Protein chains: 2
Amino acid sequence: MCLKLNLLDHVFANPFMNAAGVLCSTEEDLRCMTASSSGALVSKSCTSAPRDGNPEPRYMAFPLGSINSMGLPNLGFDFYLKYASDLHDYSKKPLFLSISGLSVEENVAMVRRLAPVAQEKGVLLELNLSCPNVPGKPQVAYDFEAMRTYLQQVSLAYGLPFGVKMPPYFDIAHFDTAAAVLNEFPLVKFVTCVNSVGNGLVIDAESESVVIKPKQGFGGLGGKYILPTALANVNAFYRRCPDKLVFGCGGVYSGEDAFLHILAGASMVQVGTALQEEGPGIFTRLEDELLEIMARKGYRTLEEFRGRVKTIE
Amino acid sequence: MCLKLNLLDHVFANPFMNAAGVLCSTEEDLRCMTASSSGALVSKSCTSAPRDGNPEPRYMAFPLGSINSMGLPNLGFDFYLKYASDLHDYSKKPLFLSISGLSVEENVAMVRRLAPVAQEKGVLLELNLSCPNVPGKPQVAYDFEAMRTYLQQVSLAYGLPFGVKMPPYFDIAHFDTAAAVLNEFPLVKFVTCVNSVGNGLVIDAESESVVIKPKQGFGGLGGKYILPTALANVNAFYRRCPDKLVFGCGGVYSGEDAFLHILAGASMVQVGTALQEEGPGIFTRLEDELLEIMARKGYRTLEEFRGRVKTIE
Ligand SMILES: Cc1cc2nc3c(=O)[nH]c(=O)nc-3n(C[C@H](O)[C@H](O)[C@H](O)COP(=O)(O)O)c2cc1C
Ligand SMILES: Cc1cc2nc3c(=O)[nH]c(=O)nc-3n(C[C@H](O)[C@H](O)[C@H](O)COP(=O)(O)O)c2cc1C
Ligand SMILES: COC(=O)c1cccc(CCc2c(C(=O)O)[nH]c(=O)[nH]c2=O)c1
Ligand SMILES: COC(=O)c1cccc(CCc2c(C(=O)O)[nH]c(=O)[nH]c2=O)c1
């Protein structure tokens, strides 16, 4: 018995991978993610030029999860493109490249260059619809006309199957609107739910201080705090986007949390805070634990229970 | 050393009270909250007509908090108005009456009727904006045009100081816009942050089932899941609404959580899930725990540390 699967025309040894931004910034990180037992890896979201990101401390974790305001530090698109084109060993596992340009034009410029490497090598694209705050305007994925623009422009410029990383939604009307926008675009083959829960605030009682330096302590939350929000979003998109795959991200620390994502409809399962805290060994534990739940229930395949969460009456 | 506060022209023995919807539906509930050591109580959010609410199970709790889709079950406005005018003992503690009409017209009708009792007895109004409007539109407080409408008409119909219960926000743009709307209305003297984190989904791994019946399992999240989100919202409004009070609500299980809310800027501190789970004995524990933290830090009153959370640099 094994957790092997095929999608987007690639084979994956198991449904696990890092979440974008975790253990994926440097050549050292990507090589370590490659050497792990993960099923796939995703590079850090990049911009055209390298960025240092925000002042430190800019990430902190706690028993129930993490807060970050990293500021999109990254080595620049040229570095991740070179990683995808010359350095990654595709015989080991698939690679996804996350892009997060600060304007539509910047995104269009990076995807035009990624297209022939995607054709030649099979690197897959994850378009990240989250960016640093611009006063007077909402996040792109919270502004449905801007979202529709980015997607129209990228699908035109890239011309190949790609995926989008979405922030969480909290209102049913927003699920219906966002999914309708995503469904206008046949090249969006996968949706990743969810990015960190925006602008939480952790305060330390002893020091009476916030715990990260940028943005007066405000930053995105991950880990145990966000599991039910992550499951709601995976399931909301699984139901509304029957012709796409959903990848689950948020709150995965155990094979049980992975099993819940898959029941909710997840095809791949990304690990962020728990990977940051435990290291790449977590992938062999997560495989063992999900296999163990499956055996106890009598499930031979992920397909037997994916998206089969039961409702009452 | 003391927990006493005077606000809104009332005196409160301590900052604790129930969160609306918890232990406040019936006369029996309200007399219980009155007999407890809470500094105040708020009645269940009511509609003009009595409501049975959604089918059960519609609330469930777990180690890290709760999920609910109650559907606004309540005994109807006439009951809560009668409780405020004839039954509540104001010599014990102040009363807030929460209203949550299904349309602006229903809100307006309630508050015209409330107004004479508010002037005579001193009951204080909390208008719930984290509430359904027209289906397929977002809840009122996530639609800034509907929000401005509700506040204009309620200000006019009521003519007295009131407060508003707000859903959590996740994007800085929303904090900016929401506070600017609120700051248009000088009768809005307090803002309660936050209502439940909307449409999460809790799944039970053993049964492979959702845990509440309404809305295919989707429901509002409370408790340990939402503390950082609640602290962010309290601090964001404390900073942006310098002429208003902020009441904090979300994730309070201990005097230490209360202490964080107050450093974030909370005046009153409300207790929902932990109160539902532990019962009204929680209020003596919370007061003890908060006084111990204060004693250890040398704080003699709440004003010494309210709003004084430190940032880094
Ligand atoms: C330090 C850190 C860096 C991150 N950077 C990115 C990023 O560059 N791109 C992105 O799409 N999401 C990024 N995220 C969000 C994660 O991909 C993930 O969506 C989030 O942490 C929720 O998952 P978790 O509960 O497993 O942490 C980052 C998260 C963390 C904690
Ligand atoms: C069973 C239940 C019923 C609730 N009903 C209401 C309500 O009627 N009006 C309201 O403004 N909020 C209501 N809420 C939200 C609580 O007031 C509170 O905002 C939310 O639970 C967050 O606080 P907590 O983390 O202490 O639970 C309810 C919450 C629960 C769990
Ligand atoms: C609401 O989004 C933001 O505030 C924001 C700020 C800086 C960078 C980004 C994009 C990269 C990113 C980051 C990051 O590099 O700070 N952290 C996350 O949790 N998710 C992300 O997608 C988003
Ligand atoms: C028809 O009214 C509703 O179905 C409904 C839905 C969501 C929220 C509300 C307002 C009451 C409320 C409830 C509730 O009664 O379901 N639960 C919460 O966690 N916060 C609330 O403010 C009503």
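Heads up, chain B uses Swiss-Prot numbers, so what you see runs 2-314.
Header entry for method reads X-ray crystallography, 2.0 Å.
Every residue, even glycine, has its Cβ placed from backbone N, Cα and C.
Taking the Cβ of B:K45 (substrate binding site) as centre and 10 Å as the limit, one finds 25 other Cβ atoms among all the protein chains shown. Feature annotation from Swiss-Prot assigns FMN binding site to B:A21, B:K45, B:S46, B:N129, B:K166, B:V195, B:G224, B:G251, B:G252, B:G273, B:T274; the stated evidence is experimental evidence.
The feature substrate binding site is assigned by Swiss-Prot to B:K45, B:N69, B:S70, B:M71, B:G72, B:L73, B:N129, B:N134, B:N196, B:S197. Long-range C-beta contacts of B:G72 (substrate binding site), restricted to its own chain and to partners at least six residues apart, with a cutoff below 8 Å, comprise B:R52, B:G54, B:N55, B:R59, B:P215.
The secondary structure of B:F63 (variant position), as reduced to three states from DSSP, is extended strand. One entry in Swiss-Prot concerns the natural variant B:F63 to V. Its note says: In allele DHOD2.
Secondary structure from DSSP puts B:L98 (variant position) in a beta strand. Recorded in Swiss-Prot as a natural variant, B:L98 to V carries the remark: In allele DHOD3.
Under the heading active site, nucleophile, Swiss-Prot lists B:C132. For B:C132 (active site, nucleophile), the same-chain residues that are 6 or more apart in sequence and have a Cβ closer than 8 Å to its Cβ are B:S46, B:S101, B:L103, B:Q140, B:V141, B:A142. In the three-state DSSP scheme, B:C132 (active site, nucleophile) is classed as coil.
Recorded in Swiss-Prot as a natural variant, B:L222 to I carries the remark: In alleles DHOD2 and DHOD3. Long-range Cβ contacts of B:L222 (variant position) within its own chain (separation 6+, distance under 8 Å): B:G66, B:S67, B:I68, B:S197, B:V198, B:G199, B:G201.
Quoted from Swiss-Prot for the published natural variant B:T285 to R: In allele DHOD3. Within 10 Å of the C-beta of B:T285 (variant position) there are 13 other C-beta atoms, taking all protein chains into account.
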Once the DSSP letters are reduced so that anything not helix or strand counts as coil, what is B:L222 (variant position)?
strand
Farthest-apart CA atoms of B:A21, B:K45, B:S46, B:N129, B:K166, B:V195, B:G224, B:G251, B:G252, B:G273, B:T274, residues recorded for FMN, distance in Å:
20
Measuring Cα to Cα, how many Å separate B:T285 (variant position) from B:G252 (FMN binding site)?
17
Go through the recorded positions B:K45, B:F63, B:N129, B:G252 and pull out the ones with a Cβ less than 6 angstroms from some atom of ligand 2.
B:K45, B:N129, B:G252
Looking at the binding-site residues B:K166, B:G224, B:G252, which ones sit with their CA no more than 10 Å from the CA of B:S70 (substrate binding site)?
none
Using a Cβ-Cβ cut-off below 8 Å, which of the recorded positions B:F63, B:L98, B:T274 are near chain A?
none
Those binding-site residues of B:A21, B:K45, B:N129, B:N196, B:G224, B:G252 having Cα within 10 angstroms of B:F63 (variant position):
B:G224
Round to a whole number and give the Cα-to-Cα distance in Å for the pair B:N129 (substrate binding site) and B:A21 (FMN binding site).
9
About how far apart, in whole Å, are the alpha carbons (Cα) of B:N196 (substrate binding site) and B:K166 (FMN binding site)?
7
